[PDB]
Each structure stands twice: as C-alpha cells, then as structure tokens.
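**Q** Structure provided below as structure tokens; questions to follow.
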Amino acid sequence: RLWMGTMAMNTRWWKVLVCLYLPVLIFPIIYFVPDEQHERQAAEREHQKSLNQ
Amino acid sequence: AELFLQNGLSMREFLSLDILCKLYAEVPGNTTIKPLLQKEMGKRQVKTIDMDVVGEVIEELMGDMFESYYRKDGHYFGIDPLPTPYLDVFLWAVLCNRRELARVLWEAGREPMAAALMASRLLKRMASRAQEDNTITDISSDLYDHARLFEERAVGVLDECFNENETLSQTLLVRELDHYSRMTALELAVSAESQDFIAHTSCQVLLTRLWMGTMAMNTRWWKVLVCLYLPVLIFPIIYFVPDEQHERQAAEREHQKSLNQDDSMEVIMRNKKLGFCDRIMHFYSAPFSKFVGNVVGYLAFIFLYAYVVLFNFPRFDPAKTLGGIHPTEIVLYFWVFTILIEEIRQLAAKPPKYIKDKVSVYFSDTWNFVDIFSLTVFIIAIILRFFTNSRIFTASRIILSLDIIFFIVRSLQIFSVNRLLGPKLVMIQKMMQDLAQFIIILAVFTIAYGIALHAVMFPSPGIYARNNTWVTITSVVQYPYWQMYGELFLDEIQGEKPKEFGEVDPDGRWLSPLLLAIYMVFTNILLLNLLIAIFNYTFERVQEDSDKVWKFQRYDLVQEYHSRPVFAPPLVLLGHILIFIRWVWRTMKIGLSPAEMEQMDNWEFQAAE
Amino acid sequence: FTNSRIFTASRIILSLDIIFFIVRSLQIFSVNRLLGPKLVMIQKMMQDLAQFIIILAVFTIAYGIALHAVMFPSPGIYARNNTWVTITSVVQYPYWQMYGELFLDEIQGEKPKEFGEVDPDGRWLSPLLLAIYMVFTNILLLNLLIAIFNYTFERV
Ligand SMILES: *[C@@H]1O[C@H](CO)[C@@H](O[C@@H]2O[C@H](CO)[C@@H](O)[C@H](O)[C@H]2NC(C)=O)[C@H](O)[C@H]1NC(C)=O
Ligand SMILES: *[C@@H]1O[C@H](CO)[C@@H](O[C@@H]2O[C@H](CO)[C@@H](O)[C@H](O)[C@H]2NC(C)=O)[C@H](O)[C@H]1NC(C)=O
Ligand SMILES: CC(C)CCC[C@@H](C)[C@H]1CC[C@H]2[C@@H]3CC=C4C[C@@H](O)CC[C@]4(C)[C@H]3CC[C@]12C
Ligand SMILES: CC(C)CCC[C@@H](C)[C@H]1CC[C@H]2[C@@H]3CC=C4C[C@@H](O)CC[C@]4(C)[C@H]3CC[C@]12C
Ligand SMILES: [Ca+2]
C-alpha cells in the first residue's frame, strides 16, 4: 500500500509508463484511493437496503 | 433446525412457495448473494423478489448452459407441495454461506454426491465473483474453504459407494440427473475443478471403460490396428462387452451348484447384445479405435510433410504442367485442410452457446494456440508459394521448413495418453518458469561480458575497429553464448585467426582470456549447478501434483475422442461430412427407469449415512 | 567360405560379440556386497532413461529435419543429390551437437569441401535454430534427467 502511494491498487506498470511522459492522460485513466473507497462506501450503503420494495 | 426435523417437522408440509420467497427476501446483507440478487432485480425493474430472479442468479453462477428448474417448473410461479423441499432450502443455505445449516440440510437430502458437487461449484464461483469485483466485499478465502469442505464430502460419499459395490458406483457417476438440468455427476465434478474427485479410482476405472467403448477390456493396440484396415477380421478376433459379461454370468450360475452329484452407453451398462453389423459400427465408434486411427494417420502426415520439405519442393513455373507440382504436395494440402476442419469443429462443439465464449474457452488450453498458429503459418506459406519470385519463394520454403517444428512438437499430446510419459510432460511445463527466471539472470551476465569483451578486442574507432553495425550487435550476443557450452574461442579471441575472426587489438589479446576465465567461473560452475539444485528442489513438489493434473485431463481426452468422426485416417475427411449432414439436418450418460432411479437414490443415501 | 564380403561379415560379427562377452562379466562382479546392489539400481534406472530418450528423440528429429531443409534446399543448386546421407544427416548432426560438438564452421558458410556448400539463407538460420535447440536440450532436459535420477535413487 505504501508502494502504491495515493494510487489505485491495480494500476499496472504500462499505464504508469504511458502517464509518466503524457501528463494529459494522468486524469482519465489513473484511478486513485479516494475513488475506490468512495465506490466501496457507496456500494455498502446500498447493500443495507431491504431486498423488497 | 436439525432437532425439529428429526423430532416432528416434515419439510414436505412446511415449505411452501411463500416461505421460500420469504427466506430469500430476508438474506443478511453482508453476504455475496445480496449484491447479485439486487443487481439481477435492479435490471428489468422488479420490486419484489421471486424464484425467477433466484433461478437466473443460479444460472449465471454455473455458466456451462445450466438450466435451473425455477425458470421452467410450474410449482415456482404466482395446494400440492413443492417437488424438492430439501434441495432448494439447501441451495438457500449454501448461497448464504451458512456452514452448519448447509451441513444439516445436506445430511437430510436425496442426492448427497451431486448436491455436494453443485455446492462446491456455487461457492468457488461466487468466491471468484467476490474477489474480482470492487462493489462486493472480499470474503473469498472463506468461500474457497467452504467449497473445499463440500469437495471432501463428495469424495467421501464416492469412496464409500466404491467400497460397497464397484460397478454400480460407476453407474452412479453417469446417471442423468433430472433436478440438476439433465447433467451427470461426472460433468458436475468437471465443472467445479475438483481434481480429488476425478483422481479417485472409481472415476479412473470408469474413464478407462469409456475409453474402451463397447469393446473387451484387454484388446491390445495391434489387434485394433489390424482390424481397423481389415474389417473382415473384425468379427473373429475382437471380443466385446456382452461376450465377457455372458461368460461371467454363465460361470457364476455354475459356481452355485453343489460340489457332489448411438447406444454405446446402453450396451456398456445393460444386458444388451450385438449382432454382426452392430459390432462393426460399435468397433469403429469406440474412442480407442479412433485414437489408433489418429496415430497412424498422423505418422503418415509427418512422413509425407518431411518428404516434401527435405526432398521435393520446387518453385512455381507456368510453363510446365500443373506448375511442376508433385502430387505429394496436393495430398499434403488435403491433410492440412482435414486438420483445419477438425479445429473448426473443435471450436464449434464447446459447452457455451456464444461465439466469444466458445473462442474464450477454446483458447483456455495452450495446444490450440500452437494448432491455430501452425495452421495459419502453413496457409501463409502456400499463399506466398505461387508468385514466381526468388525472394518470396525463399520466404515460402523457409516458413514451411520451420513449421515442421510445430507439427512434430504437436505429437507430444498423442504421447501423453501413456501412464508414464503423461505425468512427465506435465512436470516439464511446470519447470518452464524456473528456466525462464534462469535465462533472465543469465542474459544479464551474458550481455555484460559480451559488451566488455567486444569493446576490448575491437576498439571503437581506429585500425582494429570493425566497420559494421550488425555484426557488432550480433557478436556481443553470439560469442559469450557459445562459450558456455565449451566452445572456447581461445585461438580467435587471442592474436590468431586474423582472416576468419578478425585482427584483435594488442591489449585485447591478453584481456580476453582473463575476462573469459572469470565468466566461466560465474556461468558454468555457479549458475548451471544452481539450476540443477533448483530443479531437484521443485521436482518433488511438482511430482505430487502433476499426477493429479494428468488424472484430471483424462476426461477431456476421452470426451474429445468420443466426439471425433467415426471413419479411419485415410477417409476421416469423408467421415467429417456425415457430421455436417447431421448438423445441417438439425452424450456420455444413461437414462434410468423411475424404479431404478429410486433404487439408486436409496443406495447412495445409505452410503452417505 | 573364402570370400571378402562374408569374411568381412564374419570378423565384424566377432568384433561386436566381444561387447556381450565382456558385459557378461557384471554377473561375477555382483557377488560383492557393494557392487551388487549398485548393479540392481542401474537396471531400475533404465526405465527413466527409456522415457527420456523418447522425448529427446522427438526434439532431435524436429530440429534435424528443419536444420537440413534450411541448409540444403530440396531441388536446386545446393540440394545434395543422395537419399541415404540426407536421412542419416537429419539424425546425425543434432545428436553430436548435444555433447558440445557444435558444427559452427560447417553449418555456416565455411567447409564447402568437407561438409558441403550451404544455402545463403541457411548460413544465418542454422546458428539461431542451434541456439534454441541448445537451450531446450542441454540446460532443460539433461538437468531434468539429473532431477529424475536423484528422485528415484532413494526409493530404489
Ligand atoms: C575501419 O575504418 C577505419 C577508418 O576508416 C580504418 O582505420 C584506418 O585504417 C588505415 C589503414 O590501415 C590507417 O592508415 C588509418 O590510420 C586508420 N584510421 C584511423 C583514424 O586511425 C580501418 O582500417 C577500418 N577497418 C576495417 C577492418 O576495415
Ligand atoms: C544436384 O542436382 C541438381 C540438378 O541436376 C544440380 O543443380 C543444377 O546445377 C547446375 C550446375 O551448378 C546448374 O547450372 C543448374 O541450374 C542446377 N539445376 C537447377 C534445376 O537449378 C546440382 O548441381 C546438384 N548438386 C550437387 C551437390 O551435386
Ligand atoms: C584456475 C585458477 C588458478 C585461475 C586461473 C586464471 C587464469 C586461467 C587466467 C588469469 C590470468 C590470465 C592470463 C593473463 C595474461 C596472459 C598472458 C598471455 O599469455 C595472454 C593470456 C594469459 C596467459 C592469460 C590466460 C588466462 C589467465 C592465466
Ligand atoms: C544467450 C542469449 C543472449 C541468446 C543468444 C542468441 C544468439 C546466440 C543467437 C540469436 C540470433 C543468432 C544470430 C542471427 C544472425 C546472425 C548473423 C550472422 O552472423 C549469422 C549468425 C548470427 C550471428 C546468429 C548467431 C547466433 C545468434 C546471435
Ligand atoms: Ca486442438
């Protein structure tokens, strides 16, 4: 996790290699820790809902 | 729940449809099934849970065209009781990941072995679903461990069934189960990758019996080889399953005296008899006879392809008749076209019914890469052949003369039917990883030494500078590599051989052997001996597992040759047409009677107890 | 019978029978406490050697046919016009190349008189195919055979 410092856990080497020299691609294709944590929290709020109605 | 069942609760009366819908309505929230049910009923806009939703989730958790009975049976839509109360409450228990409740409901059930195999499939498939998805919480190791428990239970019931009666247990493995979408227990044990179940003696003996499809157990290869081409010898010397079973029954009737004064599975597992014309077609329909045929045809192909490549592959000239082409090469086109058709029908006959899914499962095993590569490479060569130009003709003959490697290396699959060679060929592919790691480290030392050696021998500008880029780049890689295998270029790297090797710099003449000496210590008597140590370490660990992997792959082998065309290697392409006629007109299991199905359920249940 | 051909057959047959009469000595060596068990261990290792040679033969023949086809084209200027030497060369040269007898001068352009003149495109294909063959033969299979013998030696 410290090796993946403020960056999504499944970001591959080539994606980093492309984004290192093309910093315009840095925003669209690189996911971050807030994004995945927001997704998990947004999902887990929905799982607590009742299955009917 | 266990205590209520075994005191005075009867699940036939208890479980109605509303109770079952109420059970699925009140799933916890922390489980894996809850997101899946929500996602399924999320699409198609349905506010209330029903069994159609649950059926579709169970269908997508078993991908090989599974058909849950909730989607079709009339009892699960919206009084007489439900058909299988114990089963669908057990399915609810395993989908909620409740260990003790699933065990309790498993022990009070009709088919323990099939239910256990379906459970393990469901658990490990939803485990992988939970692992690879971000909007589902990772409880994957718990689900894999629970799947492993049900795998052990399935093997245990099989083992007890085998110890009681060895024949009817093999009949138990090929039962066409009605509650599991017409799918047999062996197919369920293959769907969930259960190597311990398939490696069990009962399954292995069954696979050997299916391999000997409607043919005596001790019919040797040469007897089949003779009878394959001489079909008049098919009746006298080939024994069959009815003959040996008639002999055993006729003997066992005498032992009781006082001492004083497409129907292959049926004829395997019944008391059916074969006439004259039946036991010809049944001989040709056997997987082992198709295998022997395949081997003979394959040998013919390799000798034919080796001849054309070594001796007679001329260039195309329009002046001569037929382009000066020997008939041999046309016979080669014919056989490669036959192999192409075989690979097309191997693609077409996969379990999923989606061309992407067929292709995805078709490229699962690594042989099909080699198959499609070698076939593509061949077609490209024959396309390039006809143009009458020295450069691209040289490209054509080189491409064929290298494709021989892949067609010959493809023989190792027909060698892997053997008990001894099979496991060894699995062990080799498991050692390829350690070889790959070794070559990476070796490449680093090789290139370091190579650049240093070439720089010192041949200075960069000057009198001794070789004025050519490609030979420099290739020499750096070349000479260090051959020096590993004892090809020491001691005359060359020192002063001698000015004409052949090239004249060396005066100070390179004494640096080169010194650098060689150091390189030979760190390469030959360190790394190579370390590679020997790595292989001996991993051989024992791989020895344990590679046998099970070979045991498991015997099913695919038998199932492959069960579906192959009936006719022999010379006419095999003619045989292929009959499958096309059957397909344009528009299997390893038996259907039992209701009385027999009841008897088999009772015997299986007692074995589970 | 006094005839050069069958006399040559006679002396060759005797000069090869010496092998079997000398190898027969290993039974009189097997009365020893130490040499006896070792001679039993050898015959139990012959099975693993047999399996190894089968797999090795498949790689040898694949490489052999490819090598000879590329060096010497099938008809043409560089086609060697002799069937027996072709059949024996396919088997021969790959086999000696296992034991470090790399024919690097021969499979490349040099030695036109001894080995035979090679096709211009075979001159650069042959070392590349050799290099691949040497990886999969010397530093994979032979080391795997060492691993197989050490595994089975304790059990035997
Ligand atoms: C490579 O090219 C270089 C430069 O043209 C050659 O070096 C010259 O060789 C001549 C003849 O021996 C000398 O008189 C010069 O003094 C050299 N030049 C320098 C700058 O020192 C060299 O001969 C060529 N080498 C080969 C092998 O062709
Ligand atoms: C093998 O035989 C072939 C065919 O007879 C010979 O190839 C011919 O060689 C001559 C002389 O070099 C050329 O003029 C012809 O063009 C070649 N024929 C063709 C069809 O290209 C070849 O010389 C013989 N090889 C050996 C080593 O004896
Ligand atoms: C095995 C142990 C003793 C290490 C041996 C290292 C030897 C082989 C190395 C180290 C120094 C090297 C020598 C260094 C100097 C010379 C002088 C001249 O003739 C060129 C080669 C020659 C003769 C080298 C031959 C190889 C060499 C002798
Ligand atoms: C050990 C690792 C680095 C792999 C090394 C592979 C080397 C030895 C292989 C791969 C490509 C091959 C080269 C391909 C092209 C040429 C050009 C010419 O000179 C003929 C041989 C030569 C020089 C080959 C020599 C052997 C070669 C260099
Ligand atoms: Ca295939």
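Swiss-Prot numbering applies to chain B: residues 469-546, 573-755, 812-1136, 1148-1170, in that order.
For all residues, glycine too, the Cβ spot is worked out from N, Cα and C.
Sharing the record's features from Swiss-Prot:
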- B:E893, B:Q896, B:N918, B:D921: Ca(2+) binding site (BINDING)
- B:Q896 to A: Severe loss of Ca(2+) sensitivity and increased sensitivity to phosphatidylinositol 4,5-bisphosphate-mediated activation (MUTAGEN)
- B:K908 to N: Severe reduction in ADP-ribose-mediated channel activation (MUTAGEN)
- B:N918 to A: Severe loss of Ca(2+) sensitivity and increased sensitivity to phosphatidylinositol 4,5-bisphosphate-mediated activation (MUTAGEN)
- B:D921 to A: Severe loss of Ca(2+) sensitivity and increased sensitivity to phosphatidylinositol 4,5-bisphosphate-mediated activation (MUTAGEN)
- B:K1047 to A or E: Does not affect channel activity (MUTAGEN)
- B:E1110 to A: Mild loss of Ca(2+) sensitivity and increased sensitivity to phosphatidylinositol 4,5-bisphosphate-mediated activation (MUTAGEN)
**Q** For B:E1110 (mutagenesis position), list the number of other Cβ atoms lying within 10 Å of its Cβ atom.
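**A** Excluding its own Cβ, the number within 10 Å is 15.
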**Q** Just to verify a number: CA distance, B:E893 (Ca(2+) binding site) to B:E1110 (mutagenesis position), in angstrom, no decimals.
**A** 12
**Q** In three-state terms from DSSP, label B:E893 (Ca(2+) binding site) for me.
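**A** It is helical.
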**Q** Which mutagenesis positions, if any, among B:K908, B:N918, B:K1047, B:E1110 have a Cβ under 6 Å from ligand 5, given in order along the chain?
**A** B:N918
**Q** In the structure shown, which of the recorded positions B:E893, B:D921 has the fewest Cβ neighbours within 10 Å?
**A** B:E893
**Q** B:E1110 (mutagenesis position) to B:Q896 (mutagenesis position): how many Å between their Cα atoms?
**A** 8
**Q** Can you tell which of the mutagenesis positions B:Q896, B:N918, B:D921 lies nearest to B:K908 (mutagenesis position) in space, using Cα positions?
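**A** Closest candidate to B:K908 (mutagenesis position), judged by Cα separation, is B:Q896.
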**Q** Is B:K908 (mutagenesis position) helix, strand or coil when read with DSSP?
**A** helix
**Q** Quick one: which residues besides B:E893, B:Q896, B:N918, B:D921 have a Cβ within 8 Å of the Ca(2+) site's Cβ centroid, in sequence order?
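**A** Sorted by sequence, the hits are B:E892, B:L897, B:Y912, B:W917, B:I922.
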**Q** When DSSP states are folded down to helix, strand and coil, where does B:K1047 (mutagenesis position) land?
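**A** Note: B:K1047 (mutagenesis position) is coil by DSSP, not helix or strand.
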**Q** Give me the non-local Cβ neighbours of B:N918 (mutagenesis position): same chain, 6+ apart in sequence, Cβ-Cβ under 8 Å, ordered along the sequence.
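**A** Set apart from B:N918 (mutagenesis position) by at least 6 residues yet with Cβ under 8 Å, we have B:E893, B:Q896, B:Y912.
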**Q** List the same-chain residues at least 6 positions away in sequence whose Cβ sits under 8 Å from the Cβ of B:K1047 (mutagenesis position), in sequence order, or say none.
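**A** When sequence neighbours closer than 6 are ignored, B:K1047 (mutagenesis position) has B:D1041 within Cβ distance under 8 Å.
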